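J.: Got a structure for you, written out below as structure tokens; questions coming shortly.
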There are 2 protein chains.
Amino acid sequence: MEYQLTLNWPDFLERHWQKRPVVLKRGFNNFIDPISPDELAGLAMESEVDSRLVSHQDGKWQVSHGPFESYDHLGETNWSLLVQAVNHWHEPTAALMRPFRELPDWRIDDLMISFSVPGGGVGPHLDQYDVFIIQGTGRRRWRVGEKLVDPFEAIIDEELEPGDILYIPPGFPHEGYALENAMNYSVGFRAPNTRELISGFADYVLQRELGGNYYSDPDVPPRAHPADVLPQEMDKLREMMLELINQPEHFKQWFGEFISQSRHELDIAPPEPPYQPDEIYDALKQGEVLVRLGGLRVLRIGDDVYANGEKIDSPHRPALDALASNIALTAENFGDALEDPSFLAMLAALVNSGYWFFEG
Amino acid sequence: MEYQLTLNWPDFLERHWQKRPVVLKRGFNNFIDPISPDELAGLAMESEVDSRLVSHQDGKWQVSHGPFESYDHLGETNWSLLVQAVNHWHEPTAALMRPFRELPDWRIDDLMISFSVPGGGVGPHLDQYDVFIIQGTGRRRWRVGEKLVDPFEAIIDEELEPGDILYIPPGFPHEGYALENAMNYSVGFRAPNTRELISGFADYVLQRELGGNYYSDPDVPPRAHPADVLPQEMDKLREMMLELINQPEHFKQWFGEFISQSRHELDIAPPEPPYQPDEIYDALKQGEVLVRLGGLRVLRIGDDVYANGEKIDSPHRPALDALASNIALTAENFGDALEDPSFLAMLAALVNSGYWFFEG
């Protein structure tokens, strides 16, 4: 069961992406929910799952953090259950993100799911990330205001029916609540800020013991006061910093290892006993399907491939492209790379880490 | 008791600084040691003082780390006591660094002192910093080889007598040992490497919550494979990093707070009871002398002054210049800045921190 978007992509990218919110009426035709509210509540009982219950009664709000060992007496209205990274824990839910691969993988994040009884919601919110809010079963009133959380005048005020999608760029205040029992599936995106880049790269430089070159001044300039630090010296320091940043491969490597990690916990379960390369080879040749873990980020930067922060280095370009793009793999995809024991051993390592697994 | 260098500074800067080692014969005329070996050993008994005892017997070496509660049975030859930052703990020793203020304050570090019986030394060493090794009482054989620690062929091999100075640039392997009971005073310099700059600045950005601007891509480029991260996106990230670094005042401030701290512990003793501004004012007007703490780093960057990592902000330029250059201050230096209660309060704060103190 896959999903087909009806959206006009060039139009959307030109007119809306990172620009202006919009409601995509019937973005999915005959939308069938990939998960039931019962199953969603089943996920929210688990220790490793990010979930919260938001209620509101006579003005004030109430956030309870999961896991929940009970939903006994909750009420018939004005509450909502939210679960993060459901794609990490539920394959059919992970299927929802496939049609959004018109946008790059490195920018996409995870699938958030909210169930809400009538009047249920999280209240007025403003974010710094893009989001596609997919309406499942039920109906939801959504309001979005101008890019100015205090109350706002809406520029979009719509009731969402199954199949409808609400796209909201960063900065636009929005508020949604349920009219009838509703499921909302938020396909969220992520973008780093400069602070995170500079910190991550600094840590990378420190761990690898890079940038060990010292400031040198054989032409140390004269000054009126010995305590002064002249602008040109400052410029020299700055320039060696910027030059360290602009180094060709260190940057590609750091960012490759950085952007390939997930914000939320993955379902890591190493197979026991571990796979030998021969076993991988045999499984693939016999027709078995190699499946990527849900939420596992795999990105291609230059020649290398990066999966959950670790480098994947192989001369077999097509095989690595296949590994990076296909979440389900067969032997045909790898091609003659399987005859390379090195590559085979790397695949074996990745599988033993629990990043890929056969069938399920 | 001050010290007068006989060195030709333009010659030294042109021909030797960060370029080539040299022996400055009689750099100090009639050199009188600012500290006796007894006093030096007295310092090395204290908890807060960095000191080590290096011995060597029949090939192998032995490093003991201070403090030392005994020197009972040590031997008559082949050992050496080393103490770091003696200028932090001994004023007459701190006087030795004044004539080297032809080089900028921000590049200079601290005064290291070694006492050694005949045959005493630390063995062959290579450093990444500049150093002036001043020969006190006794004699020492020093050898310096080419900028290539394995043994080396020397290009300088000299016996140092009282008043002699051996300058060694970074990278030149050197080895010195005592012929008769010797005192050596190493005026050392420091230069940051790129790693330290990038880490410090990253931490500065994180603490102040700067660089909160996110990567935005309204013109998100097309790609063959959704997993790819295109060179231009990388360039955008890089560029926002470099742009954060090149921000005008944040850089000056971070570096100002960074380069003004000392590597070694300072002798911080806040006066009790704390000074009121009126008391500072009165003390200065009555003719008392305000003295900077030994090792306390004060540097001028643009308009601001930085002392031990903290910013000093005042419209009174001459007074702050005086504070930055003069280690001993009188009212005349501050001038009409003392009539400003704000400035007075700042001075009071700095004194209460233990950074400056009256007389002693």
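Residue positions begin at 1 at the first shown residue.
The backbone N, Cα and C atoms fix where each Cβ goes, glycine too.
Below are the features listed in Swiss-Prot for this protein:
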BINDING   A:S114, A:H125, A:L126, A:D127, A:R140, A:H174  substrate binding site
MUTAGEN   A:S116 to A  Loss of binding of 2-oxoglutarate
BINDING   A:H125, A:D127, A:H174  Fe cation binding site
MUTAGEN   A:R140 to A  Loss of binding of 2-oxoglutarate
MUTAGEN   A:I198 to R (Swiss-Prot position 211)  Blocks dimerization. Loss of activity
J.: Which of these binding-site residues is closest to A:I198 (mutagenesis position) if you go by CA atoms: A:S114, A:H125, A:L126, A:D127, A:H174?
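T.: Checking each of A:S114, A:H125, A:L126, A:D127, A:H174 against A:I198 (mutagenesis position), the shortest Cα distance is to A:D127.
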J.: Neighbour count first, Cβ atoms within 10 Å, every protein chain included; then name which of A:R140, A:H174 tops the list of recorded positions.
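T.: Answer returned by the neighbour count: A:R140.
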J.: Quick check on the recorded positions: of A:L126, A:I198, whose CB has the lowest count of neighbouring CB atoms inside 10 Å?
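T.: Selected from the recorded positions A:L126, A:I198 on minimum Cβ neighbours within 10 Å: A:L126.
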J.: Can you filter A:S114, A:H125, A:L126, A:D127, A:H174, A:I198 (the recorded positions) down to those whose Cβ is less than 8 Å from some Cβ in chain B?
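T.: Near chain B, the qualifying recorded positions are A:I198.
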J.: When you put A:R140 (mutagenesis position) at the centre and draw a 10 Å sphere around its Cα, which of the recorded positions A:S114, A:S116, A:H125, A:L126, A:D127, A:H174 have their Cα inside it?
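T.: Of everything listed, what lies within 10 Å of A:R140 (mutagenesis position) (Cα to Cα) is A:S116.
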J.: Restricting to the same chain and to sequence separations of six or more, state which residues have a Cβ under 8 Å from that of A:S116 (mutagenesis position).
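T.: Listed in sequence order: A:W79, A:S80, A:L81, A:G138, A:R140, A:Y177, A:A178, A:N181, A:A182, A:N184.
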J.: Taking A:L148 and A:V149 as the residues either side of an unmodelled run of 13, what is the Cα-Cα distance to the nearest Å?
T.: 11
J.: Take the Cβ of A:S114 (substrate binding site) and count every other Cβ within 10 Å, whichever protein chain it belongs to.
T.: 24
J.: For the substrate binding site, please report the maximum Cα-Cα distance among A:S114, A:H125, A:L126, A:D127, A:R140, A:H174 in Å.
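T.: Roughly 19 Å, rounded to the nearest whole number.
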